[PDB]
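Report on the structure given below.
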Amino acid sequence: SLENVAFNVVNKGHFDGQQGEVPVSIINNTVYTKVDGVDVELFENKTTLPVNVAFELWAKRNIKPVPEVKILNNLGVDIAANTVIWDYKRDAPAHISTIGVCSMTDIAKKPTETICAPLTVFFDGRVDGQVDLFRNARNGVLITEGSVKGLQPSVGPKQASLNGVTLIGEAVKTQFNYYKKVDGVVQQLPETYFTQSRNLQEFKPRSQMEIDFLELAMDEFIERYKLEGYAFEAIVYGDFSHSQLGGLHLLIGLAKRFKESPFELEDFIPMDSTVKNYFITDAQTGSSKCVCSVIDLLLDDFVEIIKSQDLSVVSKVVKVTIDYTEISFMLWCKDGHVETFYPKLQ
Amino acid sequence: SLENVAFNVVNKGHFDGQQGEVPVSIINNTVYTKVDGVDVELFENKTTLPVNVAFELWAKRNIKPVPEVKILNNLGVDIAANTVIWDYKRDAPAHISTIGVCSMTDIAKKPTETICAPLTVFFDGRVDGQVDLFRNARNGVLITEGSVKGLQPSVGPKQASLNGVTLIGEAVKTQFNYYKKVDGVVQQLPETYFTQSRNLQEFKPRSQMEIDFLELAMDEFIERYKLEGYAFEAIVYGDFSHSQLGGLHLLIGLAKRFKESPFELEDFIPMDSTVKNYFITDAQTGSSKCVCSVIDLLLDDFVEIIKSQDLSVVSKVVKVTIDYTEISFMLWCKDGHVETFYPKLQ
Amino acid sequence: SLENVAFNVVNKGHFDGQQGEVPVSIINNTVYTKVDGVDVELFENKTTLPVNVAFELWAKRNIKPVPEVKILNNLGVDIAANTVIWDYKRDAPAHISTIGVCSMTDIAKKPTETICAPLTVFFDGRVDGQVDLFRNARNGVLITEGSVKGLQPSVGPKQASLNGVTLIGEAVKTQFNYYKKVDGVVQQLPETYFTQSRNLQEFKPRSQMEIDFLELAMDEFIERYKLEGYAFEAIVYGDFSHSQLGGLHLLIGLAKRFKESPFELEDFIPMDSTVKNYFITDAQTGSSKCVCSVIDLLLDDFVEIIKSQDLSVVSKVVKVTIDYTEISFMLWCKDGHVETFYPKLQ
Amino acid sequence: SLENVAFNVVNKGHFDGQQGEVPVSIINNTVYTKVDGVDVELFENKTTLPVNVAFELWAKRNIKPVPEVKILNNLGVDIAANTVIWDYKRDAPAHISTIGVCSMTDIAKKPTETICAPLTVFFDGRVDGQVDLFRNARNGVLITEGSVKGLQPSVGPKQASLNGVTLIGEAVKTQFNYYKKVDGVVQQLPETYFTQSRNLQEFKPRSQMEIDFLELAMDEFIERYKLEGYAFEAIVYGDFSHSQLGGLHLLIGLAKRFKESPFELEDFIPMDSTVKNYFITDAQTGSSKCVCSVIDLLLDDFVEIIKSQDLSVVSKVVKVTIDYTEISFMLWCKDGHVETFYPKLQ
Amino acid sequence: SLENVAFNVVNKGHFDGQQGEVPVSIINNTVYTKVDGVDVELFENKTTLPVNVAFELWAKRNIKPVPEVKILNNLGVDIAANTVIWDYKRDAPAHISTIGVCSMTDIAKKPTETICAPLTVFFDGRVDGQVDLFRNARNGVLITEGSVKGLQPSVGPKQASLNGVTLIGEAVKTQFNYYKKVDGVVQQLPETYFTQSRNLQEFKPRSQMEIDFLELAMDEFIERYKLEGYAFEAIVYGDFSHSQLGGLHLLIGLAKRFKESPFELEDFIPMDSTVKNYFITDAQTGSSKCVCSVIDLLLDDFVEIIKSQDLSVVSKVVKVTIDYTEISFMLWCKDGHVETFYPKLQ
RNA sequence: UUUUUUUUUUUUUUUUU
RNA sequence: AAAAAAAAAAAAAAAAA
C-alpha cells in the first residue's frame, strides 16, 4: 500500500513492515505527506518508473551492506531475490524487475519459479534460507559473510555499499564471499583486481605507495618505486600542457591534481561502472579531454599490472580482469617504453 | 488506500468498502492498473487536486440520486456529510473539503465537530442518522424522500442527478424535500421556479406549451397562447438578422433553432449554474454573441413570469427566485409592450 | 530514429521504412512536427510508455487485419514476432515487449532466441517465413489465411481488427486458421463460440433471429422462438422497474433498449475482453447497476447455450468455451425453468 | 498580478508593491521571465500549490527577521495576518491559507473577520496596528520587539529566521516578546528551553562548555564538568562499535563526530521541528541507525535538564518544555546512573 | 537524430558527428538511455525548449573556449554561425535560434541567407571559412586568436569560458581579438574595462592591490594606496552596522567578507551580466539588502575609475565602458570626497 | 569485405603566433 | 620554433553492416 509505505517511511525512515497509514498526495513525480496540516516531500522520482512504484521500491531498498552495483553488473546479476538493490548513482533501482517485493514490478513471488530460472538471481547468504535457494537455482550469484559447505568461495572487494555509502566496514561486515552458478553449475570466479570506489573530494590513500604518491613529487615518487619507462608522468599524473588533456586515467592522480588545482569532472553517463568516463576540463591550465576513462585501481595494483606487461610491442589490447569482469586496456608501447596505458572500458 | 480503492473500482465500478488490493501505477495525472500484465486506465485527473486524492474522491462519489450541484450552490452548501458530491460538469468534487471521506481533504470525521459548525453541511436524509445530525447542526441543508417530524418541507425539483445523468426518476425517487438551517434556526425556503436541466441535443418537451412551441411556427404559437407584446420573437425565438445575435435566452429557443440548423455553443465557464453564459455562433447566418445568458426554465413558467410583470416601466430589474436563488432579469419595455427580457449582468 | 519515424508518419500515415527526417519536438507527452513553420500534433501518448517509445510503436503498428486483442489474450499470447499489435481500446500496444521492433522494448531481434522460448509468440502466416518460424517455436500462436501442411486448423472468428475497426472482410480476408503450440507440441484448440464485437450505437444484427429480436415485441419474439421458461424477459431484454437494474447481460438487449431509451455506459475497465463490465445507468427510469456483465454473443448461439443446459438444478456453474477461453455463467433455476443467467463473478 | 509580481521580483528581489509588468512564461512548474530575449528562471515550484500561486506567495514572503517555523508550529499558529511566512526547510509557505495576501489562498482580507476567529492568527507587533488587532483577536500569537501595555511578555529565542538564514541579529533585532490569546484570554506562556537551530557543517559553539566539548576528549570533558553517571559517552558522543548506532541524540555530538569523520544525514521528513529524525550512516565504521532523534539544545541546557532528573527510577518519561512545546524523553537508569536518554517515540 | 545525438553523447561526451544509435526514452523533460538494460539519465531539460531540441542543442554546444555570454550580449550578438553557445548560468542555449545546427531552431543553414542579414551573427575565426563569412556579413561579431588582414583588432578579456569554466588559458588561448560590423561597416569597438568573472567561494586575486586588500586590514590598505575620501569603507568593504546593508558593490569586498563570515547570496536573476544583483543577507550581523549591484572589476581598474572622477559635484551619473557596454554608476559626493558609488538603477 | 570508431606517436597541410 | 585547425601513417582491436 502507498499510504502504509509512506507511514513506514515517516516513522522508521524506510519500509519495516509496520501497520498504519498516513495522508499521501502525489503531484509532479513527487510523494508528499501531510504533517501537522502542511505537505512535506517524502520522495522525488528520479527514475523512469511510476512515482508510486519507485517510491515503494525505494522504501523497500536494502539498508544492509550490499555489493556495489558495478560488482553485480559485472557478474551478470539480472534480479535480486526478495530484496531491492538501490542504485544511488542513478537514484533508481539497480534492476528492472523484482521478486516478491512490488506487485507492479514482480515477475514472481519466489526465485524458484520458472520465470526466474533463465535470470541470474542475486542471493544474500545473510538472509535465512537464501543459501539453499541459491543451491537449487539454475543461474544466480550468492554472497555470504562466511563459508558455504561444499562450495569454493571467491573473496570479493573489501568494501561494500551501505545506504549509498561505500565503506570498508568495521562495526559491520562488508567483505563477502562470492559464488556463481551458470546453467546449474557452480562457476569458478577468476582472480581479480578490485576498484576501491573512492571519491575525488574525499580521497584517502589505502597503501604506503599511495601516501608517497600524494606527498612526494613526480620525480621523487617515480625514482623511489623504479617506475621509469612506464609513462607514469602522463598515465597517472596527467599532462596539463596542451589543449587536449594527456593521460590522467587513475583516480589517485585526479585526486592529487584536485588537491592543488580543483577542476571539473562532467559525468555524462552517471552510473556505477568499473571504468568511468569523464569530460574533464582543467580550470587552471585549460586542458580538457572529452572522454577521460578513469579507473579506481589501487596504485600498487596498477603498478603491478603495468609492470606485468611486455614492453616490446608496438601496440596491443591488454585484458585485465577487474571487478569480476574483463577490462580491456590500450597499451601503446614505443621503443621498449610505455607511451600510454589507459582503461578503455565504458 | 490507493490500491484498495482501485480494487473496489475494478471489481465494483466504485468504492464499496471491500477488502483487497490491485497493482496501481500513477503517471501523468492518470491512474493505471495492471490487468493480465497490461496497464489499463482507471482514472484521469481533471481536477486541481492530487491525482490519488481525486481518484479516491471520485471512487467514493455518491452514486445515488443527488440534488444537482446548482441547487446545492444556491442553498449555500459548503460541504457534504460523510459523502462526496461529484460535479460531472467540472469532472471534480463539488466541494473543496470532505467530512470523513478522504484523509487528505477531511476537515473532520463527523459533522458535529467545531470545524463544521460554521459551514453549511449537506445532510442526506436517506442515510441513517443524518436527520438527527441535521437537527443538531448549526448550519445545514437536509434532503429527504419523505416528511420530517416537526419540519415543514420544501418540495424541490422533480429531477435529480444520478451518476451525472439528470433525470426524473421512475424506478428511483428523485424528488426531495429540502430543509435548511442557518445558525441553528430552521429557515423557510422561498417558493421558487426550477430549471429543467435539459440538454440542447437531447431536449424533450415537458409540457403541452413546449410541444406546441417546437411544432408550431412563430406566429401560430404566439397567437395561440396570447403572447403578443412580450417580444417572444426575440427573447425566446431569437433574432439572427444582424451580426450580433439577439435574444435567445431560453434553452427551448436554442433547441428549436438547433433542430432546423445546428450551431456552436462555447461554454467558457464549464460549471453548473442556474443561468448559463454561452458564446453562440450561428453557422447558418453568421450571427454571434460573445455572452448569451441561457436559462432552462419551463416554457409555462417563463410565460407566467413574463406575464406577471408590470409593462408600464421603461427599465426595470425583475427579481425572480429560481432554484432557491434570486435571479435578476432586466426588463425593457416601450408603449406597453416588452422589448427585452434577459438575465442581467449576463 | 524518432525523426525518421515521424517522417514516415507524415508522408505515409505510418512506418513504411522510408528514408528521410522531419523536425520533431516532444512536450507534454506529445509528439509535434513542424509543417510550414508551425507545430502540428502527430501523436499524444495515452500509454505508460515513454512518449517517443509509444510513438515509434504506434507508427510500426500492424495495419493489416489482425485478430482482436481479446482473442490473443485468451490464447495466452505474450508477444508478437516482428510486429506491433495495437490495442485501440486502450490506445496502447497490446504487449509490453516486442521482437525486433523497438530498441527500448525489444527483448530479442528474432523470435527464435532463448528469451522467446518460454513466451507464447504470435506468428502471422501472411508474412513470409513466419510459418516455419512458428514450426520452430517452443510456444507460439500462428494465424494463416489458408491451410498449413501437417497441421490441423482451427477456424477463428469471421471478424478481425483493421486499424481499430472490427469488420468481416469482403475486399480482404479476416477469417484466420489458428494454430497453437505449447512446449513444442501442437495443441488441439477447443471448439468455441465467438463474440461478435459489435457496438451499442452502431449495432447491426447478423442473423434472422436477431432481426426478429430487434423489430418484434418481447412477447411476440419469445412465443415465436419457443423461448418460454428461459427468463429471456430478464436476461436479455432487461428489467428497469427497480432502482437496481436486472439482467441486460446480452449486448443485443442493450442495443434494443438504447434504440428506444438511450442510457449511459461507464466502462470503468476500458480494455478488450470477452466479457465486459459496465456501470449502466438508465437515463429514462433511473434504474442503475454498478457492475453489468455484457457478452456480445450471437443471439442464436446464446439461445443454443441456454437451451443446452439442464433446467432441473437450483444453482449450477455453466462453463462455455467462448473466444478460446472458458466463460463461467451463473445459472439459477426454479420449477424447471431459468431464473437468471449472467457471467459469474461479474 | 503574475506579471507585476515577476516585475517586482526582477527589479527588487521580492514583491515590494511597485507598478510595472514583465513578460512571464510558465512551463514545467517553473516561472520564467524574458530578459533581453532569453528566458530566465525566476522560481521553481517545490510546493503542492499551483506554480503561479506559489510564486506570488514566495514574492510576498516576509523578509524581516521572523520566528522560526517550529516556534510558530509549537504555538499552534495556523495562519499569519497580512504576511507570508516562508518555510525554507520545505521551500513552501508555512501555512496553507493567508489573510489578505493571495486571492487564490486568502480566506479573508483582514484578521477581524469571522473565519479567522477560530484560528490562531500570527500577529507581528513590528507592523503598525497589529497589536490592536491581536488585542481584539479571539485566538492569536503576537511578537513584539518591546513591551506591550498591560500584557506580560514571554521572552523568545535569541535567534530568528532572516530570509531563510537563522541568526542572532546584531544590526537587527531577532529576540521577540511572545504573547498568546486562546478564546479571548491572554495565556501565560510556560518557561521553556530553546533549541539553537544550528547546522552540522557550520556548527559554532555558543557557550564555554560547548567549546570544551568540541576541543577536549571524552574523558577530560566528562571529568571536568562532573558528568560521571549520565552516560554522556553514548547519549552525546555516540557509540560506533556495533552495527546499530547508539545514542548521538544531541547535534553537538553529531558535529563533533563530523569534525573528525564526516557521515551522512538522511532527513526523510525535511521540515522544521524541535526534534529531528535522521537516517544516520557512519561512513568510517559502518554504524547506522534508521531513526536517530537529534535535538539542538544548548549543552548547558541539556546538562541542566539531565541533572534535574531523578536517577532512582528504572524507566521514566521526562516531560521537558522546549520551544514552547512539551518534548518527551525516555529516561533509563540502573544502579543510580543514567543508561539512556533520548526523545520519546523517536 | 535523437538516438544518434545520444549515441554521440554516450561515446564521446558531446556530439562529434559519429554514426550510430542508442535506445532513448524521454520522460519528465529528461533524456534517458539504456545501458546494460537500465535507464541512465543523459540530460535534464532546464530550458523553455522541447526536451529533445534542448538535448540536441546541448550535445552540439561549443566545447572550445568561447567568449563569456555577457560579452556577446553586450556586443548585441543575436545568433551564432554553425555553432551553439551554451549559457551555463541559465543552463540553456545563449541564443533562441541557430544557423545550421538544429532543424527545430534553425532559421537558416548558412549565415549568408537573407534572414541572418539583420541579425548580428557571431563568427569564430578559429573555424575555417568564418572570417570570410564575417567579411561578407552585414552585421556580425568575429573573434580570432590572431590578426586579420585589413581589420583593426579589439583586444578582449584575458579569460574565456571553456565547458562552463571561466579561466585564463595556459594550455589554450582564451584572449581573442574582437571585430564588429554594423550594416556592413567595420566598427571601432570602444576602449573598455573587463570584469574578471570570478566566484565568491573561489576568489583568487589577480593583482598586488587585490592581494594587499585581502591580507591587510581596511585602514592599512586605505592608507597605503592613498584611498582616503573615496568611501572605500562602504563601497568595497561594506557596512554591516544597520539593518540595511551598505555598499558592497565590488566582488572583492564580498569575497573578503565571505572569508571571515560566510553569508547568503540570493541570485534572483540567474543569468550572465556585467552587473549582478543579489539579495544579500549577512548571517553574522543580520544586515540585509534586497538588491545589491555587484561588479567584478579588477580592484586596480576600479581605483582608476574612481580616481578619474570629478569630486566637486553633488550628484553625478558616471558612464563607464565595461565589457563593451556602458555601465551607469551613481556618484554621490560631499565636501570634495566620495560618499557613495554604485551602479545606478540597481 | 564495407563504413565508422578508439583518451599513441608520427608525418603532411594550413593558418596564427 | 611552436600552437592549433585539416589530412594521412604505424598498431591492436570494437562493432555493425
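Here chain E follows Swiss-Prot, giving residues 6453-6798 in order.
Backbone N, Cα and C atoms are what each Cβ position is placed from, and that goes for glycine too.
If you look up Swiss-Prot, you'll see E:6453-6513 marked as domain 'Nsp15 N-terminal oligomerization', on the strength of sequence analysis.
Swiss-Prot lists E:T6564 to I among its natural variants, and the accompanying note reads: In strain: Omicron/BA.2, Omicron/BA.2.12.1, Omicron/BA.2.75, Omicron/BA.4, Omicron/BA.5, Omicron/BQ.1.1, Omicron/XBB.1.5, Omicron/EG.5.1. Sequence-distant contacts (6 or more apart, same chain, Cβ under 8 Å) of E:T6564 (variant position) comprise E:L6585, E:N6588, E:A6589. DSSP assigns E:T6564 (variant position) to coil in the three-state reduction, placing it in neither a helix nor a strand.
For the mutagenesis of E:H6701 to A, Swiss-Prot gives this note: Complete loss of NSP15 endonuclease activity. The structure shown keeps the original residue. Sequence-distant neighbours of E:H6701 (mutagenesis position) (same chain, 6+ residues apart, CB-CB distance under 8 A): E:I6687, E:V6688, E:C6744, E:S6745, E:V6746, E:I6747, E:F6793, E:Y6794, E:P6795.
Per Swiss-Prot, the feature active site, proton acceptor maps to E:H6701; the stated evidence is experimental evidence. For the recorded site, E:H6701 (mutagenesis position), the DSSP three-state label reads coil.
Quoted from Swiss-Prot, the note on natural variant E:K6711 to R is: In strain: Kappa/B.1.617.1. Cβ neighbours within 10 Å of E:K6711 (variant position), excluding its own Cβ and spanning all shown chains: 12. When secondary structure is read from DSSP and collapsed to three states, E:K6711 (variant position) falls in the helix class.
Taken from Swiss-Prot, the feature active site, for uridylate-specific endoribonuclease nsp15 activity applies to E:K6741, supported by experimental evidence. According to DSSP, E:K6741 (active site, for uridylate-specific endoribonuclease nsp15 activity) sits within a strand segment. Around E:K6741 (active site, for uridylate-specific endoribonuclease nsp15 activity), a 10 Å sphere centred on its CB holds 20 further CB atoms from the protein chains shown.
Sequence annotations record features per position, and here Swiss-Prot assigns uracil binding site to E:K6741, E:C6742, E:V6743, E:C6744, E:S6745, E:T6792, E:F6793, E:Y6794, E:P6795, E:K6796. All chains included, 19 other C-beta atoms sit within 10 angstroms of the C-beta of E:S6745 (uracil binding site).
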Interface-proximal recorded positions, chain D, C-beta separation under 8 A, candidates E:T6564, E:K6711, E:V6743: E:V6743
Cβ atoms near E:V6743 (uracil binding site) (within 10 Å, other residues, all chains): 17
Packing count at E:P6795 (uracil binding site) (other Cβ atoms within 10 Å of its Cβ): 20
Residue distribution over DSSP helix, strand and coil in the domain 'Nsp15 N-terminal oligomerization' (E:6453-6513): 20 helix, 18 strand, 23 coil
Inter-residue C-alpha distance, E:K6741 (active site, for uridylate-specific endoribonuclease nsp15 activity) and E:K6711 (variant position) (nearest angstrom): 19
C-alpha spacing of E:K6711 (variant position) relative to E:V6743 (uracil binding site), in angstrom: 22
Extent of the uracil binding site in Å [max Cα distance among E:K6741, E:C6742, E:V6743, E:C6744, E:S6745, E:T6792, E:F6793, E:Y6794, E:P6795, E:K6796]: 18
DSSP three-state assignment (helix, strand or coil) for E:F6793 (uracil binding site): strand
Count of other CB atoms lying within 10 Å of the CB belonging to E:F6793 (uracil binding site): 24
